[PDB]
Amino acid sequence: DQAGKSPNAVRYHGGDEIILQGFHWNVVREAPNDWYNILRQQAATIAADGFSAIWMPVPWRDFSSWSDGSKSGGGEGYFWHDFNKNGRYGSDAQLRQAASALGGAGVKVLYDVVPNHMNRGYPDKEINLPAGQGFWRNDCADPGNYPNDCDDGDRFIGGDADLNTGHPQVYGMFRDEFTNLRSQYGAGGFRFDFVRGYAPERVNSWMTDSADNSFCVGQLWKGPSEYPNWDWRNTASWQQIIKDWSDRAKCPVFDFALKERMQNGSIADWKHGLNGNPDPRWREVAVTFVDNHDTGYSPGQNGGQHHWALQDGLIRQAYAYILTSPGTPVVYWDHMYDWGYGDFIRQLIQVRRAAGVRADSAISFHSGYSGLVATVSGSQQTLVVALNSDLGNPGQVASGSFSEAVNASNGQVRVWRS
Ligand SMILES: [Ca+2]
Ligand SMILES: [Ca+2]
């Protein structure tokens, strides 16, 4: 657990984390109020499985609800009303035991933080920010889902719940809460939600003031077509958009360029995500995932959100590639503990660890076979990865003595050098 910043000063924490997304969308529904006890009970497992960090759900209490026609939601944390740590996932006391047990087993706790907005109209809540005082986005003219004088980022839905995160007083509030999470809830890092809602520069602000040396990740989900026509990003690549954000916030960023290639291109096009980047400075800030709570399915209620879910026929291949490649991989809870991909994912974590693959290890792609075939230069071992390809032996693409590390789904997943 080497914990340092990247050459460009990005908060990647050594570049050797292996993160577990600690929850799915329907937990509040499936294990109402018992979520932190379940995690306290699994901390030992999570640690033994190889994770270095865990991404916790929003700690700020959410008692929102929404219906209209069979299909509901609420209380997951993205529409919180207070910094109180009560209900939905568990009590403040179970949170403390959860974090104390996780941290005690060597797993960092990363908190999901939601600064863009809050449940403004919730009755019984501890934070009350009046209108006309400049605390809210809507205190200014709001022409459209574009920055106004009261919010230097996009808005959430209508934008009636958007805070002016730039207001000294709204800024200091979040800053205090972050420090709080760190001194009393053992936070080891933060996962910023909806990063397009407020300046990236503010995220660096928050990290410098509260946990300068911790791990951070931002989720920027905004494609080129969502930027104005005159903006340079309207014609850039997904990777450029994502890297610019990282350059300014000084935090790694979820690799939405690889997610977009997993969803829209071929396995061969997977080399086009941030983590395939021939530049170490580019590749090393990527946070690769296969699915999260938004993009994927969740057990229970209506399959969850599944906004951009990867087909089950590519799950094994997706994990085999983020677990063996550069960037910092995230494993989805359900894949891991619900759906039975666990043993396969345990094998890969071991292989990543044994070859000493890290954020910045080099990777080269091999042109002449079908599927994706890559040579990943681990700091201890070289890996040869052949996904859905015709590659016959590792020696056809790399010099050296090789051993079968993984061999799954009728040869569709093959990884060599132990
Ligand atoms: Ca580390
Ligand atoms: Ca905003």
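Chain A is numbered as in Swiss-Prot; the shown residues are, in order, 22-439.
Per deposition record, X-ray crystallography, 2.2 Å.
Keep in mind that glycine also has a Cβ here, set from the backbone N, Cα and C atoms.
As given in Swiss-Prot:
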- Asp214: active site, nucleophile (ACT_SITE)
- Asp22, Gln23, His34, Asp37, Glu38: Ca(2+) 1 binding site (BINDING)
- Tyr99, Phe100, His138, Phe177, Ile178, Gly179, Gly180, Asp181, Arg212, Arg217, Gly218, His314, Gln326: substrate binding site (BINDING)
- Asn137, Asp172, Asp175, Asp183, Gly218: Ca(2+) 2 binding site (BINDING)
- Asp214 to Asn: Abolishes enzyme activity (MUTAGEN)
- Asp315 to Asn: Abolishes enzyme activity (MUTAGEN)
Query raised in the report: Taking only the recorded positions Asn137, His138, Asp172, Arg212, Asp214, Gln326, which have a CB closer than 6 angstroms to any atom that belongs to ligand 1?
Result: none
Query raised in the report: For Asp22 (Ca(2+) 1 binding site), which residues of its chain lie six or more apart in sequence with Cβ-Cβ distance below 8 Å?
Result: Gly35, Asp37, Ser73, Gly127
Report summary line: Expressed in Å to no decimal places, the gap between the Cα atoms of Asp172 (Ca(2+) 2 binding site) and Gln23 (Ca(2+) 1 binding site) is 37
Report summary line: CB < 6 Å to ligand 2, subset of binding-site residues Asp22, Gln23, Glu38, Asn137, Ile178, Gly180, seq order -> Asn137
Query raised in the report: Taking just the CA atoms, what is the gap between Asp315 (mutagenesis position) and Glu38 (Ca(2+) 1 binding site) in Å?
Result: 22
Query raised in the report: How many Å separate the Cα atoms of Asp183 (Ca(2+) 2 binding site) and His138 (substrate binding site)?
Result: 4
Requested in this report: Go through the recorded positions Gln23, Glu38, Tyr99, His138, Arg212, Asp214 and tell me which ones have a CA within 10 A of the CA of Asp175 (Ca(2+) 2 binding site).
Outcome: none
Report summary line: For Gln326 (substrate binding site), the closest of the recorded positions by C-alpha position, picking from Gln23, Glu38, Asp214, is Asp214
Query raised in the report: Among the binding-site residues listed here (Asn137, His138, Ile178, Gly180), which has the Cα closest to the Cα of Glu38 (Ca(2+) 1 binding site)?
Result: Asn137
Query raised in the report: Looking at the binding-site residues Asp37, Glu38, which one has the fewest other Cβ atoms within 10 Å of its own Cβ?
Result: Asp37
Report summary line: For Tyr99 (substrate binding site), the close recorded positions (Cα within 10 Å) drawn from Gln23, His34, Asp214 turn out to be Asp214
Query raised in the report: Rounded to a whole number, what is the top Cα to Cα distance in Å among the residues the record ties to substrate, namely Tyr99, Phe100, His138, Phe177, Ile178, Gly179, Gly180, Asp181, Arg212, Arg217, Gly218, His314, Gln326?
Result: 24
Query - Secondary structure of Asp172 (Ca(2+) 2 binding site) (DSSP, helix/strand/coil) - result: strand
Report summary line: If you tally other C-beta atoms within 10 angstroms for each of the binding-site residues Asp172, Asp175, the top scorer is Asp172
